[PDB]
Amino acid sequence: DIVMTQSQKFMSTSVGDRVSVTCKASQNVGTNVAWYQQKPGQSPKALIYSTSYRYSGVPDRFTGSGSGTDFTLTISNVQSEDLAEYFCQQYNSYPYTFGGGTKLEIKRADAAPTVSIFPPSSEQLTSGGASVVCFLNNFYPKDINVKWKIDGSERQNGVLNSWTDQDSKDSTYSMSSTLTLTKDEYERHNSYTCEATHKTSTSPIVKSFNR
Amino acid sequence: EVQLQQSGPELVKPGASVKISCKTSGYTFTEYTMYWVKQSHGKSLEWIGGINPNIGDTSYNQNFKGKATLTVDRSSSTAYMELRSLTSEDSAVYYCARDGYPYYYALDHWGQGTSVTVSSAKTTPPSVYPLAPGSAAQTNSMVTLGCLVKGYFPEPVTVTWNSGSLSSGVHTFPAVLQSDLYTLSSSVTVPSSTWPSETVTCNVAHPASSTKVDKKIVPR
Amino acid sequence: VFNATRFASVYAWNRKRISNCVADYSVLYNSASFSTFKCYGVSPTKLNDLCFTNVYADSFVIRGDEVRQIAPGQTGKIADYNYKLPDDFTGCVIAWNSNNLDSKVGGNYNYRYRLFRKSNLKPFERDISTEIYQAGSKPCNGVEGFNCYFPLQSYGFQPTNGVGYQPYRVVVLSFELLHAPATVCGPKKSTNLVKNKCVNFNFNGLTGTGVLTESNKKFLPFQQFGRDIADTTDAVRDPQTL
Amino acid sequence: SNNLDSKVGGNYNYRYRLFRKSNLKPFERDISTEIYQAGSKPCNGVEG
């Protein structure tokens, strides 16, 4: 079937700026393509059909051009309601092949994360297992790499992560790292550190604790 | 007013079958074609098939041929999608649509979405666990706290700090899976002028088990 | 039209123009070989008293349930897509039962109908297209598929069918009253010829009263009657006997 | 008098004549509910 490729997946434009969302097709789709808008959690709504016409209730700033291979959904004056998930569809041959999706973001200044490690409490010590967490709050941009080192040895099993969406007040990210292990494996070593690198510094941000 | 209302979220075991409805009102149900889609978490969208109410012609995707069938009830204007042989890969939301060709459109006009999850676990109440900052003055400017949950089902829980009064920097991270049971954490920023002089607690509640548990953050 | 060998389809409804002749409708009203007979605006037997310019007869075969759709101010698959009628129809409708004539074991495939059309027809419109009917936003490209169907469909005219589903040879008799002269009229009557008696006269284009006798006057082959010095009639040529 | 003589399901009480064997005279009441004949076959008190 048709492979609708979107590149890239992330884009960052501030308010009052021009943004262009593009997606390609594999075969000759013709003219009949579409574009949609999906708020986080809500249902997707339709924006542009047949790459030249809007819908009933959508703003007039959502314009589209292109035919054959390249299609572009250009927005002139973006707003806070423009932050959504945008997809592209085809209507040429069954089955219908949706696109990949592109999420919009707000541009911000560069800020280093404020890392914080929390050792397991005494209620964890009498439960059956242990888990040490490493919070990372208020950083920009989204790219980051956390690395749990156990006395100088990088641990890979049981290292789970959970990123967040962008905060609607300061446009900063947050993420957490959960390292799960058993009792005697926690008291087998003596130190634990939460290495996290970023583009805001050459050397990574170091934090650790003992025992 | 044209309105599409779907069903509620269904918890289902693997291997079973469900029926997802999409009631229709505000337009002529017979002429317009109804589609069905599927959106997995974090990945791209995918199309399943479409059914025509006046005739009954169907054309499913080739990856969903032995997965979903479609039936239309013209006596109540309600369509149905019946999923078969469910596995852990069907943790997705499912929407209903509506074609728009006799109005000079290419419209789909998506509905609400039914969150259908798959698991083999009984509903287990959560167990909160505090986080040690720890003792004092780490750091000297702003100290962060937190409270974990571990082993609960299903989503969601309502994590409120100080019974819903402290909201200056609450970061409830989304839930992940480590042992076929959800877990998450929360991160707050309390200034040094109130901690550890005043009591800052973490209130996690579960609507699926009706259990209210609170744990006070103790400096250790 | 009423006794045609092989009728046409509904979407291919035939029309036969009739004019410049006499039309005896009284034999139809007293034929007793019709399931229904309905005339709008005028009585069926009074048609022999009126004159018209042009008269057409739209013929086709339909199922029994579709018979009510054949009228002004109706709706249906035939009233919209195959043969639509106006709101001011004042012709006539005659129904013959064809369950023993045009029915076929296993359905009659010679007759079809546009079960699907992009939109509605006009009064006395015909659409013999074979374009694949599109219902969805996808293109049919001349072939069928999702929301793409061949619009014309065969009929199930069968001995197994019921009264509402057996075929019915329908004939809608259209009429026209234009500024052009009247060309079709009903049949006129007559009687025997009396003489030597005071009687009234109603000839082809002349009336009056008087006594009528033979004469020795020499009319021309094209002369009908004569007048005297005072422009008063005094003679007449019998139309049925020279 | 749409508020008085009307009726939701249709008023059967107020009726009219549809057929007749001849023309009515001035100020001539007629209440014959006989089945009107139009063809040659007798009616004998039934439509058909």
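What you see of chain C is 341-582, where the numbers are those given in Swiss-Prot.
The way this entry was determined, per its header, is electron microscopy, 3.1 Å.
Cβ atoms are placed via backbone N, Cα and C, with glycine included.
Per Swiss-Prot, natural variant C:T376 to A is noted as: In strain: Omicron/BA.2, Omicron/BA.2.12.1, Omicron/BA.4, Omicron/BA.5, Omicron/BQ.1.1, Omicron/XBB.1.5, Omicron/EG.5.1. C:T376 (variant position) falls within a strand when secondary structure is assigned with DSSP.
Here the residue is the original one, while Swiss-Prot reports the natural variant C:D405 to N with the comment In strain: Omicron/BA.2, Omicron/BA.2.12.1, Omicron/BA.2.75, Omicron/BA.4, Omicron/BA.5, Omicron/BQ.1.1, Omicron/XBB.1.5, Omicron/EG.5.1; complete loss of interaction with host integrins. Secondary structure at C:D405 (variant position), taken from DSSP and collapsed to helix, strand or coil, is helix.
The annotation that Swiss-Prot gives for the naturally occurring variant C:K417 to N reads: In strain: Beta/B.1.351, Omicron/BA.1, Omicron/BA.2, Omicron/BA.2.12.1, Omicron/BA.2.75, Omicron/BA.4, Omicron/BA.5, Omicron/BQ.1.1, Omicron/XBB.1.5, Omicron/EG.5.1; May enhance affinity to human ACE2 receptor. Under the three-state DSSP scheme, C:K417 (variant position) falls in the helix class. Using a 10 Å Cβ-Cβ cutoff, C:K417 (variant position) registers 18 neighbours.
Sequence-distant neighbours of C:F456 (variant position) (same chain, six or more apart, CB under 8 Å from its CB) are C:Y421, C:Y473, C:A475, C:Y489, C:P491, C:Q493, listed in sequence order. For the natural variant C:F456 to L, the note given in Swiss-Prot is In strain: Omicron/EG.5.1.
C:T547 to K appears in Swiss-Prot as a known natural variant, with the remark: In strain: Omicron/BA.1. Residue density at C:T547 (variant position): 9 other Cβ atoms are found within 10 A of its Cβ, drawing on all protein chains shown.
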**Rounded to the nearest Å - Cα separation of C:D405 (variant position) and C:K417 (variant position)** = 11
**Message:** What whole-number Å value do you get for the CA-CA distance of C:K417 (variant position) and C:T547 (variant position)?
**Reply:** 53
**Request:** Work out how many Å separate C:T376 (variant position) and C:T547 (variant position) at their Cα atoms, rounded off.
**Result:** 40
**Cβ-Cβ neighbours of C:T376 (variant position) (radius 10 Å)** = 13
